[PDB]
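K.L.:
Questions regarding the structure given below will be posed in turn.
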Amino acid sequence: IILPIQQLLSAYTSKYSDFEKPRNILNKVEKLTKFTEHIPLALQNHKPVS
Amino acid sequence: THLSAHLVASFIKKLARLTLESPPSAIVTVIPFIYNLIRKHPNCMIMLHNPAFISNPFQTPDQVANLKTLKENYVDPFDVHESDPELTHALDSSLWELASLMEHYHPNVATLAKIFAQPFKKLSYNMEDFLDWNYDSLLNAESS
Amino acid sequence: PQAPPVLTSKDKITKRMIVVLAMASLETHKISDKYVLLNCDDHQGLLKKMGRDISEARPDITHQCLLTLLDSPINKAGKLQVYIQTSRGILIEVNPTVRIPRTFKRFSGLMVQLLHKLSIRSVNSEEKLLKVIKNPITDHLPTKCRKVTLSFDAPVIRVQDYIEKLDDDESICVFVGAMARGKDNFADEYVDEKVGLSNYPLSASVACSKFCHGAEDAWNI
Amino acid sequence: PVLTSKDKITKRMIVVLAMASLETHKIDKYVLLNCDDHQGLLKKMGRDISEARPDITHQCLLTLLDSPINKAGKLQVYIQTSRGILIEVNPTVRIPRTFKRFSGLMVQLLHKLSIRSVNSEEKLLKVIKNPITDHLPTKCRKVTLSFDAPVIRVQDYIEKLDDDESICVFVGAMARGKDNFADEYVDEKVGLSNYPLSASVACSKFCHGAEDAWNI
């Protein structure tokens, strides 16, 4: 969900190329993407009974 | 019954993106369609759970190392700009956006997510009752 | 889901096993109206006059083995029946459908009712669990069975490897006698092997629980 | 030797029983809690009749007396009860294996709280109050037997445990009760299997797992 919005922030980086909050936001988004593994997560298990 | 799995996966990814960018009413209206698709298509549960990334206590270290190596090079192959549903690689990409919509302020969406996360008991979900839903309808249901 | 089926002599070719207990003090000693059991520390005149010994007679060994065996995870997976050879030669076959209380008063009352009855009944009135086959256990048991004595003097090995080496159609059987002073020869003639699990002497409850823990990790039971 | 609660350097396994019925009343000798000898005593004092499960402590003691780990003197048994007392026993403690003969031992423990042995050499049962974190080593982990946590293998969990890292497990000997009796004292929760498992059965299974992962 931060794929386009940070790109919009990158658009901000292409808008004036002088702001400091957009570079920090892009760095934070890059750090969050690098820390996340973006693998998978499932469940739905079962067993027997008494 | 002639629909393929690639088109179904692309439609599921498009619905996940639409629910990621909408109000709560649209997500509540689209949750029943996803539940009906999961009940009708058993391969869609492969998009919900990945057995190759699972870990067991009674397993060898080599299998865990292979799983870690496979998960370390995990990427998203789905293309959102691809207009063809068959050409979209949403079957190989997990439906991660469903997990982002689980933590919601509304309780009905949380109940729907909890029902979808558990096993399916009945095939008929009765989506006609939960079709007409808006902010005013949700407020009237919560206040009354 | 559903629980696994009845694990008894009827379940013979399927996945099943037998837990065999013997050389316990289990009879009917009526105090002179009803039927009572042979207790060492409770009755002093009666136990000494019977002819048994305080160190030798042990009626709670079966109760302890039942308390440590009926709650096993393999027993809830439907893989074990219970066979009991009493001191009077009585052979008892128990399915895992119920679980006897660990209270030796209540367990002893149920055992005395069985001793005066040879007949137990279910609450649903459809499955009398306490079956009595033609004695001994091996006269009506499964058609593919494995018999071994788990002795503290036999070859001590891990319980996972030997159980994992066994086939799924055979029925591994273990004989346990919790004598305070005795030997691993109560069902020596019935056992087809002599294997060990522990390096220290243990009672029937401890050895049975060790065997249950080994069987639980054997085929993920 | 025998691992005790004073040596907090070498890892000593601690098994803490939780919610075991040890209640005393007055007749006029002091009488322990019985579930098949006194019936109107529970029904007139103000308590229930389902709180009399006193054989669980003796069953866990006998199940952990002749264990291979107790033969090595590694298992120390702590017991906490609703009365507010704690009992500590080394693995070398010897008691009569009959509950009627252990009734006298229970009366001695509930009337003296320091049972010097028949050999008059060492007090096997030691009475200690709260807390119980001072009986294990300073580097120790606490595991609670609860079905809430996922079922994990005993050998797999014991293999990642350090040699100096003591293990303090909590077994719920109550026939009915919650697993949060020492949740503030427990660190993590562990399981045995997805199927049923008792309390003394869990203790003997943990002893078997420690034997398999530690050559005992």
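Residues 29-55, 63-251, in that order, are what chain D shows, numbered as in Swiss-Prot.
Cβ coordinates are placed from backbone N, Cα and C, and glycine is handled just like the others.
Feature list, courtesy of Swiss-Prot:
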MUTAGEN   D:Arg88 to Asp  Loss of substrate rRNA binding. No effect on growth
MUTAGEN   D:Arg88 to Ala  Loss of substrate rRNA binding
MUTAGEN   D:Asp90 to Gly  Loses its exclusive nucleolar localization and mislocalizes to the cytoplasm
MUTAGEN   D:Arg129 to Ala  Loss of substrate rRNA binding
MUTAGEN   D:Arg132 to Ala  Loss of substrate rRNA binding
BINDING   D:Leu180, D:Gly207, D:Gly212, D:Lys213, D:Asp214, D:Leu227, D:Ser228, D:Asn229, D:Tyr230, D:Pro231, D:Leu232  S-adenosyl-L-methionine binding site
MUTAGEN   D:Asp214 to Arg  Almost complete loss of SAM binding. No effect on growth and ribosome biogenesis
MUTAGEN   D:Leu232 to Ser  Almost complete loss of SAM binding. No effect on growth and ribosome biogenesis
MUTAGEN   D:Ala237 to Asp  Almost complete loss of SAM binding. No effect on growth and ribosome biogenesis
K.L.:
Which of D:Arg88, D:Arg129, D:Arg132 has the fewest nearby Cβ atoms, counting only those within 10 Å, among these mutagenesis positions?
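P.N.:
It is D:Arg129 that, of the mutagenesis positions D:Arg88, D:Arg129, D:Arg132, has the fewest other Cβ atoms within 10 Å.
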K.L.:
Sequence order please: the recorded positions D:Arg129, D:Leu180, D:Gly212, D:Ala237 that have their Cβ under 8 Å from a chain C Cβ, otherwise just none.
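P.N.:
It is none; no candidate comes close enough.
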K.L.:
Under 8 Å Cβ-Cβ to chain A, which of the recorded positions D:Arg132, D:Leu180, D:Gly212, D:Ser228, D:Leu232, D:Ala237?
P.N.:
none
K.L.:
Among D:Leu180, D:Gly207, D:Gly212, D:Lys213, D:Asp214, D:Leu227, D:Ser228, D:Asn229, D:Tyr230, D:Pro231, D:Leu232, which the record lists as binding S-adenosyl-L-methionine, how far apart in Å are the two most distant Cα atoms?
P.N.:
19
K.L.:
DSSP on D:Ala237 (mutagenesis position), three-state: which is it?
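P.N.:
In the DSSP reduction, D:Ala237 (mutagenesis position) maps to helix.
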K.L.:
Given the recorded positions D:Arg132, D:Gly212, D:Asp214, D:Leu232, state which is nearest to D:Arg88 (mutagenesis position) when distance is taken between Cα atoms.
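P.N.:
If we rank D:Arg132, D:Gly212, D:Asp214, D:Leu232 by Cα distance to D:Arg88 (mutagenesis position), first place goes to D:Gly212.
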K.L.:
I need the most crowded of these mutagenesis positions: D:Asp90, D:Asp214. Count other C-beta atoms within 10 angstroms of each C-beta and give me the top one.
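P.N.:
Per the Cβ count, the most surrounded site is D:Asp90.
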K.L.:
For D:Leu232 (mutagenesis position) and D:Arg129 (mutagenesis position), what Cα-Cα distance in Å is obtained after rounding to a whole number?
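P.N.:
It is 27 Å, counting Cα to Cα.
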K.L.:
Would you identify the secondary structure of D:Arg129 (mutagenesis position) according to DSSP, in three states?
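P.N.:
It is coil.
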K.L.:
D:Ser228 (S-adenosyl-L-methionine binding site) has how many other Cβ neighbours within 10 Å of its own Cβ?
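P.N.:
Step by step: centre on the Cβ of D:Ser228 (S-adenosyl-L-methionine binding site), count other Cβ atoms within 10 Å, giving 23.
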K.L.:
About how far apart, in whole Å, are the alpha carbons (Cα) of D:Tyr230 (S-adenosyl-L-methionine binding site) and D:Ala237 (mutagenesis position)?
P.N.:
12
K.L.:
Quick check for you: of the recorded positions D:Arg129, D:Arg132, D:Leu180, D:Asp214, which have their Cα within 10 Å of the Cα of D:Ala237 (mutagenesis position)?
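P.N.:
For D:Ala237 (mutagenesis position), the recorded positions whose Cα atoms are within 10 Å come to D:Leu180.
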K.L.:
Of all the recorded positions given, namely D:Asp90, D:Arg132, D:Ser228, which is spatially nearest to D:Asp214 (mutagenesis position) at the Cα level?
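P.N.:
When the Cα distances are compared, D:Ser228 comes out closest.
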K.L.:
Could you list the residues of the same chain, at least six apart in sequence, whose Cβ is under 8 A from the Cβ of D:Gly212 (S-adenosyl-L-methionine binding site)?
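P.N.:
Residues satisfying the criterion: D:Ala46, D:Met47.
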K.L.:
Of the mutagenesis positions listed here (D:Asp90, D:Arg129, D:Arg132), which is spatially closest to D:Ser228 (S-adenosyl-L-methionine binding site) when Cα positions are compared?
P.N.:
D:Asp90
K.L.:
Sequence gap of 6 or more, C-beta under 8 Å: which same-chain residues meet both conditions with respect to D:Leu180 (S-adenosyl-L-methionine binding site)?
P.N.:
D:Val204, D:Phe205, D:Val206, D:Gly207, D:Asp214, D:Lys224, D:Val225, D:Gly226, D:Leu227, D:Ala234, D:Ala237
